[PDB]
Amino acid sequence: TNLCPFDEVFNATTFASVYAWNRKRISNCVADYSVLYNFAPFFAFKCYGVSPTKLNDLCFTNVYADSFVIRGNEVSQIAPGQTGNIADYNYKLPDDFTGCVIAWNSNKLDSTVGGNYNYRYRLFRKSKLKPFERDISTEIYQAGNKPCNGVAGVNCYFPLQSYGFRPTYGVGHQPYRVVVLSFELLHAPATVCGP
Amino acid sequence: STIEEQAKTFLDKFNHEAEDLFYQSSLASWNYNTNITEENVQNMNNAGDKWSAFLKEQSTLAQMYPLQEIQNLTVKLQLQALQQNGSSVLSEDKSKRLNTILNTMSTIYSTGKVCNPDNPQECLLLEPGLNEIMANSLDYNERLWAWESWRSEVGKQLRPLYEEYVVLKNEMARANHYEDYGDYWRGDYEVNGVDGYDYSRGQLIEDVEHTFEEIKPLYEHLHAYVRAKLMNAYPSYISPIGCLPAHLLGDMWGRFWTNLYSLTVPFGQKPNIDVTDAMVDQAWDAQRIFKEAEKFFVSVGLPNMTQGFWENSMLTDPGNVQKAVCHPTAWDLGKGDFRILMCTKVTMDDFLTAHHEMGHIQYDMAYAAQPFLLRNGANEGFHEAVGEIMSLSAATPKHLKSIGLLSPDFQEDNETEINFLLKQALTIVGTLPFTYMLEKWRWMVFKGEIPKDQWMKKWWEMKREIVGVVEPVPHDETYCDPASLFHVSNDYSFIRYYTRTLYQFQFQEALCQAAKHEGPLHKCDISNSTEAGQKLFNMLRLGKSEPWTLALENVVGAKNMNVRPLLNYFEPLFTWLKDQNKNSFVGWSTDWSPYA
Ligand SMILES: *[C@@H]1O[C@H](CO[C@@H]2O[C@@H](C)[C@@H](O)[C@@H](O)[C@@H]2O)[C@@H](O[C@@H]2O[C@H](CO)[C@@H](O)[C@H](O)[C@H]2NC(C)=O)[C@H](O)[C@H]1NC(C)=O
Ligand SMILES: *[C@@H]1O[C@H](CO)[C@@H](O[C@@H]2O[C@H](CO)[C@@H](O)[C@H](O)[C@H]2NC(C)=O)[C@H](O)[C@H]1NC(C)=O
Ligand SMILES: *[C@@H]1O[C@H](CO)[C@@H](O)[C@H](O)[C@H]1NC(C)=O
Ligand SMILES: *[C@@H]1O[C@H](CO)[C@@H](O)[C@H](O)[C@H]1NC(C)=O
Ligand SMILES: *[C@@H]1O[C@H](CO)[C@@H](O)[C@H](O)[C@H]1NC(C)=O
Ligand SMILES: *[C@@H]1O[C@H](CO)[C@@H](O)[C@H](O)[C@H]1NC(C)=O
Ligand SMILES: *[C@@H]1O[C@H](CO)[C@@H](O)[C@H](O)[C@H]1NC(C)=O
Ligand SMILES: [Zn+2]
């Protein structure tokens, strides 16, 4: 039996940034919900649409795993119907989202003295993201009426800022690795489910 | 895009950046304060320069959003903070001269030594030596020698510098669209824009005189009592109808009358309330003290301390290998980092200082959600007010009984209450006239009502008429007596102490009324009162987002400063002073001087 490889999307070395969240497909496998309760400390295991207990005896079409790390006081924005810098400009979920959100503290391997400026988020954007959309653009945000012509300067700002995690911040500024799972059902026959 | 969006975006980018730079500066300063080493000094100096450079650059980049097109009052205070010009309005030569004058005055104050008329190799400085003489000596001549020497071998060297400093600061204030430097200082209390909560810069003065008029009688009675009991230690040196000489007040400048408790004790026989022996015999340490103080704050609804507070903070002297500055301070590094640096010992004073510092920490934690520039007290007199009001309840005998100290069959007599009230009055009520006189003198000097050739004459006339203190030796126009104080040699404000002293008792009265307390106000404990915690937290969380008038109204229900709560606290002492002063003269005469 080919088990679902939920061992590389939950235990990788380096996770993606907020503005470049990775998406890995999981299909044609057998569920391993038991090992999911490893890494016992969970800051959140909120689920939507379906109950965690009944997720075992359910067959779907495709399961998507999205991974990124956000600060402590911003985990609340990973949920339907939320507004904020993370929700509007980085990651948006639909109002009818079905799945679970998993978050746990990571201030042991995602922080360093001096600052971990390898994780960055989008701060300014002209529009607001529609649900499930990425944007790896790096143009200069025009905050005025005079064109910037792709350089920095008055009323022209770089869109991406860097967190700078340090291992002495609080439980709201400390890093938190967040993995969200989405369940979709299509006209194709259901295959992704265990015994 | 209107100016509103352009200002909002600029502030939104400034407030991520400032957070990182301030954190790294605060971490460097904390590392220096824990380890006094050359490498740490280098890191502190190298990290406290990027902050200044970035602040100046953003202030220069924030002058293009005029404050008449912006209509949000939350974005108009950040721009007010960021648009201050300071000393940048001056030329390069003027700024260099001002910095040199300030540094020279600070150096002369710090490294200042007076030397004896006797053998000239052994001679002292202020700390220690010139404070031990002023605090623990009963000789009339030695105190006079110290008082005259400090103002003779230091005061001469600041007047030529203070003249140019006054001129340059007035020119800078006028260039920054003000009236003088005193108006610049008063601008902290200025509120405009919000209807019904305005406060002009000139109204602060009038409020100060209005409060001092009501404060006058209690201070006059206390002055008469201190004069009456101070004539026993100096039988032939104090006039029954005159003013108290300046070198007999228990302090170098007479700021506090605390060191007169040994000479002016109401009932000497009865001890005071001390729990040092009880703490020692119960095996108490710094951890126990801070846990009890934490339980005190938990009892009123305020939250716990952060887990990082216990691990990242130093509460005991490291020892001999490490060298640190043993000054009790509360640190708000930002981004969730709260630390307390204090060399705790097993003493009642440290027990109260722990509550004071944790009150500061709670105040800092309250407004962590506000923007960076608004993360401060509403005015310059709330942080100490909160500390003192939270410290006051800890010294009550009932709270001591609650925490298992002091025997549970203690008889709280009606004489230890008088002793405690007089001890509190010697340090709370005896400093308001001094602060008022000093601030009024500096304000009049800045405005120009006092010409340059009348500084000392006006200073001594004001001290004689307001405070009730007469100089022991005549002073000409060559001395500069006010500059001998730390807060005058180093550029600092002084009315914040008066303002905080009036604020603290208003806060205490409001919280005790909210706690359903019955009896005298000085027997009040706010423990086990959720309402008194919510009422305070409603103001603690605002920060600078709202004017100080609204913040004061949110707690005390009033609109401005008041002195009735202060005089209610000292009411039994006031009645006792009337009872004891029946056969004495209440008041002083300006004419009498010791050298007349
Ligand atoms: C603050 O209150 C605690 C808890 O007391 C309880 O809650 C009160 C509101 C009231 O309803 C009491 O009757 C309750 O017992 C006090 O702690 C108790 O103190 C008494 C002293 O008589 C002691 O016998 C109990 O064992 C204590 N309970 C504990 C430690 O859990 C505390 O003394 C109060 N602090 C004050 C009044 O300053
Ligand atoms: C701070 O100082 C700068 C100059 O150092 C001021 O900028 C000038 O202000 C005057 C005032 O009318 C204008 O005429 C100039 O056009 C401004 N720019 C320059 C380059 O001179 C600035 O206004 C000052 N800030 C405040 C709050 O007064
Ligand atoms: C996660 O990876 C680490 C690194 O080798 C390993 O020690 C640990 O056992 C892994 N945990 C799981 C649940 O796979
Ligand atoms: C002021 O700016 C803040 C910043 O978001 C905004 O929430 C608030 O609504 C603004 N005030 C008004 C009256 O619109
Ligand atoms: C504060 O800490 C104590 C002991 O750690 C705990 O019992 C209490 O529940 C905490 N308070 C809150 C509000 O969590
Ligand atoms: C502080 O102590 C010494 C210098 O006194 C220093 O070498 C050491 O690294 C410091 N300890 C810390 C930072 O924990
Ligand atoms: C204290 O109480 C006693 C007993 O009533 C009374 O005689 C005395 O005047 C009161 N005041 C003082 C200061 O002792
Ligand atoms: Zn304080």
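By Swiss-Prot numbering, chain B shows 19-614, in order.
Here the Cβ of each residue, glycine as well, is placed from N, Cα and C on the backbone.
The feature active site, proton acceptor is assigned by Swiss-Prot to B:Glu375, with sequence analysis given as support. A sphere of 10 angstroms centred on the C-beta of B:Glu375 (active site, proton acceptor) encloses 22 other C-beta atoms.
The active site, proton donor annotation in Swiss-Prot covers B:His505 and rests on sequence analysis. Reduced to three states, the DSSP call for B:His505 (mutagenesis position) is helix. The number of other Cβ atoms within 10 Å of the Cβ belonging to B:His505 (mutagenesis position), over all protein chains shown, comes to 16.
In the three-state DSSP classification, B:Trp477 (chloride binding site) falls within a helix. Counting only same-chain residues six or more apart in sequence, the Cβ atoms lying under 8 angstroms from the Cβ of B:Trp477 (chloride binding site) belong to B:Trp459, B:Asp499, B:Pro500. Look at Swiss-Prot and you will find B:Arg169, B:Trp477, B:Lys481 tagged as chloride binding site, backed by experimental evidence.
Secondary structure at B:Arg273 (substrate binding site), taken from DSSP and collapsed to helix, strand or coil, is coil. In this view, B:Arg273 (substrate binding site) is surrounded by 19 other Cβ atoms within 10 Å of its Cβ, with every protein chain counted. Per Swiss-Prot, substrate binding site is recorded for B:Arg273, B:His345, B:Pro346, B:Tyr515.
Here the residue is the original one, while Swiss-Prot reports the published mutagenesis B:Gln24 to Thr with the comment Increases slightly the interaction with RBD domain of SARS-CoV-2 spike protein. According to its DSSP assignment, B:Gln24 (mutagenesis position) is helical.
Long-range Cβ neighbours of B:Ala25 (mutagenesis position) (same chain, at least 6 residues apart, Cβ-Cβ under 8 Å): B:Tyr83, B:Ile88, B:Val93, B:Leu97. Here Swiss-Prot notes a mutagenesis experiment, B:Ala25 to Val, with the remark: Increases slightly the interaction with RBD domain of SARS-CoV-2 spike protein.
According to DSSP, B:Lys31 (mutagenesis position) sits within a helical segment. According to Swiss-Prot, the mutagenesis experiment B:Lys31 to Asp carries the annotation: Abolishes interaction with SARS-CoV spike glycoprotein.
Under the three-state DSSP scheme, B:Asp38 (mutagenesis position) falls in the helix class. Just so you know, the Cβ of B:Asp38 (mutagenesis position) picks up 19 other Cβ atoms within 10 Å once every protein chain is counted. Under its mutagenesis entries, Swiss-Prot includes B:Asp38 to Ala with the note: No effect on interaction with SARS-CoV spike glycoprotein.
Swiss-Prot documents B:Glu110 to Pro as a published mutagenesis change and attaches the note No effect on interaction with SARS-CoV spike glycoprotein. DSSP assigns B:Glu110 (mutagenesis position) to a helical segment in the three-state reduction.
While the structure shown retains the original residue, Swiss-Prot records the mutagenesis experiment B:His345 to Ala with this note: Complete loss of enzyme activity. Of all Cβ atoms in the shown protein chains, 9 besides its own fall within 10 Å of the Cβ of B:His345 (mutagenesis position).
Under its mutagenesis entries, Swiss-Prot includes B:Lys353 to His, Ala or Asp with the note: Abolishes interaction with SARS-CoV spike glycoprotein. Residue density at B:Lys353 (mutagenesis position): 21 other Cβ atoms are found within 10 A of its Cβ, drawing on all protein chains shown.
Quoted from Swiss-Prot, the note on mutagenesis experiment B:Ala386 to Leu is: Increases slightly the interaction with RBD domain of SARS-CoV-2 spike protein. In sACE2.v2.2; increases interaction with RBD domain of SARS-CoV-2 spike protein; when associated with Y-27 and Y-330. B:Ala386 (mutagenesis position) falls within neither a helix nor a strand when secondary structure is assigned with DSSP, and so counts as coil. For B:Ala386 (mutagenesis position), other Cβ atoms within 10 Å of its Cβ number 17.
What Swiss-Prot says about the mutagenesis result for B:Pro389 to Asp is this: Increases very slightly the interaction with RBD domain of SARS-CoV-2 spike protein. Taking Cβ-Cβ distances under 8 Å and a sequence separation of 6 or more, the neighbours of B:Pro389 (mutagenesis position) in its chain are B:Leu29, B:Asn33, B:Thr92, B:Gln96.
According to Swiss-Prot, the experimentally introduced change B:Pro389 to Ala is described as follows: Slightly inhibits interaction with SARS-CoV spike glycoprotein.
Under its mutagenesis entries, Swiss-Prot includes B:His505 to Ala with the note: Complete loss of enzyme activity.
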Set of same-chain residues at least 6 away whose C-beta sits under 8 angstroms from B:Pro346 (substrate binding site): B:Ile358, B:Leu359, B:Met360, B:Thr371, B:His374, B:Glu375
B:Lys481 (chloride binding site) and B:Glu110 (mutagenesis position), distance between Cα atoms, whole Å: 39
Farthest-apart CA atoms of B:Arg273, B:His345, B:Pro346, B:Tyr515, residues recorded for substrate, distance in Å: 21
B:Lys353 (mutagenesis position) and B:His345 (mutagenesis position), Cα-Cα, nearest whole angstrom: 24
Listed recorded positions (B:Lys31, B:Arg169), ranked by Cβ neighbours within 10 Å, top entry: B:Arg169
CB within-chain contacts under 8 A for B:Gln24 (mutagenesis position), separation at least 6: B:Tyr83
B:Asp38 (mutagenesis position) and B:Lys31 (mutagenesis position), Cα-Cα, nearest whole angstrom: 12
Sites among the mutagenesis positions B:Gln24, B:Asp38, B:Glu110, B:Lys353 close to chain A [C-beta, under 8 Å]: B:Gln24, B:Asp38, B:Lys353
